[PDB]
Protein chains: 2
Amino acid sequence: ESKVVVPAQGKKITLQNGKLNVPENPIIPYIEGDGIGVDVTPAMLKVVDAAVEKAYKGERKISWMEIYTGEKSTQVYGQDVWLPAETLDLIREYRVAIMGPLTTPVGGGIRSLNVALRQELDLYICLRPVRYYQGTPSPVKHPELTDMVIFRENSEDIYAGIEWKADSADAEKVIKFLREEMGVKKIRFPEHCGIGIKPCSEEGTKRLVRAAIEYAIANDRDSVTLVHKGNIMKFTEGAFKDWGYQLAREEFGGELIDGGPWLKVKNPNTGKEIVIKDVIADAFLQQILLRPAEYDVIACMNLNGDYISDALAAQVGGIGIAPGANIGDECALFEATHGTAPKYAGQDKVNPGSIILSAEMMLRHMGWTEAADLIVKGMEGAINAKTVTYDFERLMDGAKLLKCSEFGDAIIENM
Amino acid sequence: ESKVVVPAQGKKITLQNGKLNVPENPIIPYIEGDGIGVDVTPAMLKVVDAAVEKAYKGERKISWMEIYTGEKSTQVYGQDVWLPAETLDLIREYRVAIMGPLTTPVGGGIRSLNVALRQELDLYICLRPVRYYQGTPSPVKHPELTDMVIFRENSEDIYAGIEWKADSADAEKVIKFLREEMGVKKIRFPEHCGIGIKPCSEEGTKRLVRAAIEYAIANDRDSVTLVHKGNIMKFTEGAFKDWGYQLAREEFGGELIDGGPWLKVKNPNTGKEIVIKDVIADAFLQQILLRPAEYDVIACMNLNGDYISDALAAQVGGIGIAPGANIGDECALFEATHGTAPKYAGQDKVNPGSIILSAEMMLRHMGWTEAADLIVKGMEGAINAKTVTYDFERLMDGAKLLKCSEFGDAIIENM
Ligand SMILES: NC(=O)c1ccc[n+]([C@@H]2O[C@H](COP(=O)([O-])OP(=O)(O)OC[C@H]3O[C@@H](n4cnc5c(N)ncnc54)[C@H](OP(=O)(O)O)[C@@H]3O)[C@@H](O)[C@H]2O)c1
Ligand SMILES: NC(=O)c1ccc[n+]([C@@H]2O[C@H](COP(=O)([O-])OP(=O)(O)OC[C@H]3O[C@@H](n4cnc5c(N)ncnc54)[C@H](OP(=O)(O)O)[C@@H]3O)[C@@H](O)[C@H]2O)c1
Ligand SMILES: NC(=O)c1ccc[n+]([C@@H]2O[C@H](COP(=O)(O)O)[C@@H](O)[C@H]2O)c1
Ligand SMILES: NC(=O)c1ccc[n+]([C@@H]2O[C@H](COP(=O)(O)O)[C@@H](O)[C@H]2O)c1
Ligand SMILES: O=C(O)CCC(=O)C(=O)O
Ligand SMILES: O=C(O)CCC(=O)C(=O)O
Ligand SMILES: [Mg+2]
Ligand SMILES: [Mg+2]
């Protein structure tokens, strides 16, 4: 029995051809989220409604439709229902949705609902833009140098969840097969040993890299960097790099620079030469701090993208100002980079910036660019006014400390 | 037929009990290293010889014995011999050794010789101290806040090298077994799919964490942070965290703080309360930039330690000033954090600081603390004099740019 209420006065977004048809009164499903979701989400709704109202003076409005996942889903549907089938159906049906963060237990418990949503809806792109907002405090000297966009493969890798507990019959079964049937000798302690599988396919790699390159062309970006650990993980991470370059060559007419393997790809529109390069993952983490300007669009696998996202975000104010999207061929689910930060949950304390800027991406995705620009404007105003949440305040002299809801209002005031 | 010359005027280090017996004329095997190894190594020899000479006025001297691995090994022993059995034997025999960086091909070619040495000699500890040297340029505002020590598990993980090429019979064999015999459904594209194995055992975890805690006690450090991705990789990364805390409890009398899972461990000597805590790996990469002072000793797995090392190093000047050691129960091999940086190889351009400070660790390991202190002193002098190599120079106004050999001499001048 459905527990979701479909808004009376809204219309469904449709996908005519490959293009979205967004009506004036679109129904947008949202998930509140666990933990700080309770704080940041109400604030996102308020701010988005304001930007839409100001940009289009009543012509347009979102019909927000709440749907359930996580703790709240259990309180609605009964225990044990963490991810109602309805929810998956509703996001595919309505094409565009947004969520708060969801809690994943460490060491046991349910598998990540985030990963479940991503995998079940085949949202193979995790798109995370990291840019500096003028006036944002930062622990680095030149944050303005960081203007990157992460394309993170979202459907494979060690992130996929294929693993077995130490001392379990399954684990022992796999170990025996590895040792005896594959002649694997490189397992140092075969007893009391957990096992994980890391898959990486050509189709998975190329669909992610294709998207990254297209984004670079559509946005007149300077380069695309393949990030990988292919010297140690030759057949997964190194495969990723090989496939990525191969794709650039076969589908975008990529050409050698010198002896390579770096490529030049000519922007069909602007005619700019887009550089396709690669960097090893550990080195990259120094590179972003020491030579940020040399990097632009980033394409990487599931785990690496996760590490990179947080490290990059830190350069530019931290993950309270880090938006993202999970994007597939049939729908898109926007959400902040950060998680549920349970230790602050309910305190009206955290930065709603990340989820707000995710809605900003959603609006842009919807072609409501005017509303989106109002959000950006409001953000820059509020930050420049040095009226901010705890995470910014503690890196700053003479700032007024605002609560999460308050900072929401601050953003609106500066629209 | 051996190609190594055993020094006429030196004596072998021995391991009486659990303690090293270091003579006055110890024979120390060294490997030059590929790439920039050709630059940095000669410089390390010069600087170490100087520190030993000054500290002990001729009473002590190292009898350097060259041994072979990598490219140079092929030029000496013939093609195809990248890692002569001799070399493994010589390091175990002589107990203490040092190496330049070694090249690992990305996507194919030989497996990492570094990993080979580590695995073959069971050097399960990769120890990387990251501290700020006064006067070092940096892209962060407060580098002095970074004073950490990385304990990185060095014998397991995805780093172990258990993997198969996409479309290979072996890969297809493993995939079929996973799909059909283990009922694995979470592989998105089973065709054209590379596969990797990630093992993590209880014995491996605990021997690494034991070492980390002992180091914290022997050095009066504030805390030990377990870094892991145990919400996504429950049975490897999460197992690591569980075992680590369990060890702290069972072997060091660790006690709850509040409801935990953080522990208090009482320093037997100083009586200081050492905090045992944990942080998720992506979050940690923001944490080190945003709250560096809150971190001290780091214990993590093979891959994570690798990422963390480079990111931390960047905070403090980059990997031209990042020493490390690979340490086992029977011997220790010191080497810089950085690799072969082939693009600069032979140019006398890179910072020899990392390998030099690795020798600094080696000396300390040998109980030649006076010589070690001379190296530290020389380093601080040379850096404070703003006479430096390219990597520091480019982050600095009004510095004199020195070549690698020159900076070596600068260090000696400031002893
Ligand atoms: N996409 C997702 O839904 C997602 C992503 C990551 C994690 N998670 C889940 O979240 C749970 C806790 O993970 P975690 O503690 O490692 O990561 P986290 O919830 O992101 O929190 C880590 C730290 O990041 C900072 N932070 C996070 N959100 C912030 C905000 N809105 N404003 C300001 N600062 C913010 C805080 O740093 P300081 O306390 O240092 O100021 C926080 O303690 C886990 O169960 C995990 O599975 C979910
Ligand atoms: N323990 C080891 O032996 C080890 C460790 C890592 C990698 N490697 C091997 O090294 C090869 C190349 O790896 P990579 O290019 O990704 O890593 P890398 O050789 O460490 O070089 C990456 C970047 O780090 C900086 N850097 C490295 N060493 C430096 C020094 N002595 N002084 C100043 N800056 C330094 C340079 O940065 P900028 O050019 O930006 O100034 C360099 O381009 C690979 O085959 C890999 O297998 C070996
Ligand atoms: N062209 C490539 O494939 C490649 C590979 C590695 C580094 N790089 C960098 O790009 C630059 C290429 O310049 P040149 O080929 O004119 O020397 C170099 O300075 C180097 O730092 C290029
Ligand atoms: N004690 C633990 O196990 C644990 C767990 C997570 C965070 N913390 C941090 O340590 C502090 C513990 O302080 P109290 O238990 O007195 O509130 C908290 O402020 C919190 O930020 C502690
Ligand atoms: O699924 C989770 O709980 C964490 C996911 C995550 O870290 C991310 O992809 O941002
Ligand atoms: O083995 C290699 O080539 C790289 C090893 C590495 O990155 C490290 O452990 O520092
Ligand atoms: Mg994350
Ligand atoms: Mg490394």
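Here chain A follows Swiss-Prot, giving residues 2-416 in order.
Method reported for this entry: X-ray crystallography, 2.7 Å.
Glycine too: its Cβ is placed from the backbone N, Cα and C atoms.
Under the heading NADP(+) binding site, Swiss-Prot lists A:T104, A:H339, A:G340, A:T341, A:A342, A:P343, A:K344, A:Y345, A:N352, A:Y391, A:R395. For the recorded site, A:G340 (NADP(+) binding site), the DSSP three-state label reads coil. Sequence-distant neighbours of A:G340 (NADP(+) binding site) (same chain, 6+ apart, CB under 8 A from its CB) are A:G36, A:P102, A:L103, A:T104, A:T105.
Long-range neighbours of A:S113 (mutagenesis position) (same chain, six or more residues apart, CB within less than 8 Å of its CB): A:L103, A:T105, A:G162. In this structure, A:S113 (mutagenesis position) belongs to neither helix nor strand by DSSP; it is coil. One mutagenesis experiment named in Swiss-Prot is A:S113 to D or E, and its note says Reduced affinity for isocitrate.
As annotated by Swiss-Prot, D-threo-isocitrate binding site applies to A:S113, A:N115, A:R119, A:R129, A:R153. Taking Cβ-Cβ distances under 8 Å and a sequence gap of 6 or more within the same chain, the neighbours of A:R129 (D-threo-isocitrate binding site) are A:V150, A:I151, A:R153, A:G306, A:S310, A:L313, A:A323, A:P324, A:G325, A:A326, A:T338.
In this structure, A:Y160 (mutagenesis position) is part of a helix by DSSP. With a cut-off of 8 Å between CB atoms and residues at least 6 apart in sequence, the same chain places A:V116, A:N303, A:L304, A:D307 near A:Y160 (mutagenesis position), listed in sequence order. Here Swiss-Prot notes a mutagenesis experiment, A:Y160 to F, with the remark: Nearly abolishes enzyme activity. No significant effect on substrate affinity.
Taking a C-beta cut-off of under 8 Å and a sequence gap of six or more, A:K230 (mutagenesis position) has these contacts in its own chain: A:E238, A:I281, A:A282, A:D283, A:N305. One entry in Swiss-Prot concerns the mutagenesis experiment A:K230 to M. Its note says: Nearly abolishes enzyme activity and strongly reduces substrate affinity.
According to Swiss-Prot, the experimentally introduced change A:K242 to R is described as follows: Impairs enzymatic activity. Around A:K242 (mutagenesis position), a 10 Å sphere centred on its CB holds 26 further CB atoms from the protein chains shown.
Annotated Mg(2+) binding site per Swiss-Prot: A:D307, in sequence order. Within 10 Å of the Cβ of A:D307 (Mg(2+) binding site) there are 25 other Cβ atoms, across all protein chains.
The Mn(2+) binding site annotation in Swiss-Prot covers A:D307, A:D311. Remark: A:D311 (Mn(2+) binding site) has A:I320, A:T338 as non-local neighbours, by Cβ distance under 8 Å and separation of at least 6 in sequence.
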Quick note, A:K242 (mutagenesis position) and A:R119 (D-threo-isocitrate binding site): C-alpha atoms separated, nearest Å, by 23
Integer Å value for the Cα distance linking A:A342 (NADP(+) binding site) with A:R119 (D-threo-isocitrate binding site) is 21
Where does A:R153 (D-threo-isocitrate binding site) sit by DSSP, helix, strand or coil? strand
Test of understanding: give the count of other CB atoms lying within 10 angstroms of the CB of A:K344 (NADP(+) binding site). 9
Candidates A:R119, A:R153 (binding-site residues); min other-Cβ count within 10 Å returns A:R119
Cα-Cα separation of A:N115 (D-threo-isocitrate binding site) and A:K344 (NADP(+) binding site), in Å? 20
A:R395 (NADP(+) binding site) to A:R119 (D-threo-isocitrate binding site) - Cα separation in whole Å: 34
When you look at A:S113, A:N115, A:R119, A:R129, A:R153, which the record names as binding D-threo-isocitrate, what is the longest CA to CA distance in angstrom? 19
Under 8 Å Cβ to Cβ from A:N352 (NADP(+) binding site), same chain, six or more residues apart: give me those in sequence order, or none if nothing qualifies. A:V41, A:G319, A:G321, A:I322, A:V389, A:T390, A:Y391, A:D392, A:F393, A:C405, A:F408
